[PDB]
Amino acid sequence: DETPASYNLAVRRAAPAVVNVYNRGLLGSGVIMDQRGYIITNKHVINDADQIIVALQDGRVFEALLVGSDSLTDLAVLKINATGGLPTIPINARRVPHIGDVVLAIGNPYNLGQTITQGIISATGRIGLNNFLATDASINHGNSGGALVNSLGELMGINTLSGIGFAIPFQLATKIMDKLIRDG
Amino acid sequence: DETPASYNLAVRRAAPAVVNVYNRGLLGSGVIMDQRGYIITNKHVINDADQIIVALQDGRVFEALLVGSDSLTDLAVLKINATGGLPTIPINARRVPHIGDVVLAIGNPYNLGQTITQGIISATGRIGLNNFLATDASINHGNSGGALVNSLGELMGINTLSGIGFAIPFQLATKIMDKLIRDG
Amino acid sequence: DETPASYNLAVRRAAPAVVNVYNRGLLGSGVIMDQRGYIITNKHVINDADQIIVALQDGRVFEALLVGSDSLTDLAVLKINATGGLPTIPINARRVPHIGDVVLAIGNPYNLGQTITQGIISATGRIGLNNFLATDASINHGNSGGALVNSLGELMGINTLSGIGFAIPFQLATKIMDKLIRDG
């Protein structure tokens, strides 16, 4: 008949880029950022990791290398052997997230698998030492280190644990990722 | 002046079909499925029921007959004496629910009466023995056995208790209802 | 590229009118209602207040006078010295809030500052002595006494504490405010 109001479009372009992270010693989410095979995630996920294992929604499974992390922003960067065509998380550094914007929270809890929740940008600004993004989309261990995107699928932030949920603005998460790629 | 974003349309066509269920010995929700007077609900609602009483939003009140239930899917089917014109829950078996679709949860808790909550389809797939639908719309005893419909009002599922809520896909709930109408 | 689904418009026209309320003896939210400088809030906020202090999002800070309150509806009315141009909360007394309508909850918790959450009108009707509005938007002490507006920004209600949140219909809140301006 007609067309149901839906944010499925955003799911198809963003969700395949979000990933499951495992420990395989003798669990959380992550986000493929670029073709080079760099993935963002959370420290509390990969701490004391023995072997890091990444699993995509297309069925591919890799062993990840821990590039570097940042206790301050709780973020961590992994590195997998990028092969032929990787799903990457849509990014627009020219986009200015506005408060009230619709956002989808994407994460693959070890229980249910990939789960999309819906809310809006509740607030932004600074609250710490040196920048956060608040949202009423459910944000727990199940989707921590996951993506947070607008109705267009553009990456707004990386779900974090710093009725209200938090994310790290994609603009900051980028900078942090880039610096962690440093190799003194 | 202008027109507020609203999913009221879906409410007008679906909500009148959702019903209050009572015990009247010496409480939950249900859904009128067809003109014949068949209503879907939950087992944990009608278990050990003495007299089942159905109440519509138009003010009509019937005594319901328990056709049959299914402990596996927690569903149950009731039967009331369908009179002149019943409100039935819109159904489209040609509709494929997509993840991210907007959905409304409809249920009449014994406290507040009919209550509509809003979310999206978080996830689908299988997780049990032989099929579920996950959503971030509030789903509790207040709306259990209630309807879950898209922005068009089309039935997506039957609220169940198997920050995340669950429903039984309308495609499966149909089959289950049909089989329960069996009378060895 | 394109335009993200967003209720930011409603934020820009309504949010500047919502206010922080402080005690400054030796905390909650409020809503500027009219140019005269009348502000609505909650009793449990200004009870036993020594000095009431109002703070706008534009940086202006006033000392408020308690006009009057109402234990029944938990509302309270303050009065600040309206100067040149005040931000007032959009009001449409010709608008009929429908169930399913999108609504934004606006409040400035003492912790995070102004926070917008999103939901819909779950239910209305009466439930008390002499009229409420239910919604699945988060409603806590952080946004109590705050505004609740539709996607157009029009005031629907005043967040109250009477998974479900409550507000006082703007039509009633108006009448109550007007009567409290009485001075026997």
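The residues of chain C that appear here are 41-66, 79-182, 188-219, 231-252 by Swiss-Prot count, in order.
Any Cβ shown, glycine's included, is placed from N, Cα and C.
Features as listed in Swiss-Prot:
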{"type": "ACT_SITE", "residues": "C:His96", "note": "active site, charge relay system"}
{"type": "ACT_SITE", "residues": "C:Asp126", "note": "active site, charge relay system"}
{"type": "ACT_SITE", "residues": "C:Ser201", "note": "active site, charge relay system"}
{"type": "MUTAGEN", "residues": "C:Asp122 to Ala", "note": "Causes substantial reduction of peptidase activity. Binds activator peptides"}
{"type": "MUTAGEN", "residues": "C:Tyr162 to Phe", "note": "Loss of 60% of peptidase activity"}
{"type": "MUTAGEN", "residues": "C:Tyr162 to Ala", "note": "Loss of peptidase activity. Binds activator peptides"}
{"type": "MUTAGEN", "residues": "C:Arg178 to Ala", "note": "Causes substantial reduction of peptidase activity"}
{"type": "MUTAGEN", "residues": "C:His198 to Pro", "note": "Partially bypasses the requirement for peptide activation, acts synergistically with mutations that disrupt contacts between the protease and PDZ domains and with an rseB disruption"}
{"type": "MUTAGEN", "residues": "C:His198 to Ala", "note": "Behaves like wild-type"}
{"type": "MUTAGEN", "residues": "C:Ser201 to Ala", "note": "Does not restore RseA degradation in a degS disruption. Loss of RseA degradation"}
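C:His198 (mutagenesis position) and C:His96 (active site, charge relay system) have their C-alpha atoms 10 Å apart, to the nearest angstrom.
A 10 Å cutoff on Cβ-Cβ distances gives C:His96 (active site, charge relay system) a total of 15 other Cβ atoms nearby, all chains included. A distance below 8 A between C-beta atoms marks none of the recorded positions from C:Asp122, C:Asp126, C:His198, C:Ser201 as lying next to chain B. For C:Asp122 (mutagenesis position), the spatially nearest entry among the recorded positions C:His96, C:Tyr162, C:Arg178, C:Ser201 is C:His96, judged by CA separation. Sequence-distant contacts of C:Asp126 (active site, charge relay system), defined by Cβ-Cβ distance under 8 angstroms and a gap of at least six in the same chain, are C:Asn94, C:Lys95, C:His96, C:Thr217, C:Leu218, C:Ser219. DSSP gives C:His96 (active site, charge relay system) a helix state. Measuring straight across the break, from C:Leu66 to C:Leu79 at the CA atoms, gives 14 Å, with 12 residues left unbuilt in between.
Of the listed mutagenesis positions C:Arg178, C:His198, the Cβ environment within 10 Å is emptiest of other Cβ atoms at C:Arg178. It is 20 Å from the Cα atom of C:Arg178 (mutagenesis position) to that of C:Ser201 (mutagenesis position).
Between C:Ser219 and C:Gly231, the deposited coordinates omit 11 residues, leaving a Cα-to-Cα distance of 14 Å across the break. C:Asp122 (mutagenesis position) is surrounded by 14 other CB atoms, counting those within 10 A of its CB over all protein chains shown.
Cα of C:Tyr162 (mutagenesis position) to Cα of C:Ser201 (mutagenesis position): a span of 11 Å. Local packing around the mutagenesis positions C:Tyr162, C:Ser201 was summarised as the count of other Cβ atoms within 10 Å of each Cβ; on this measure the leading residue is C:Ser201.
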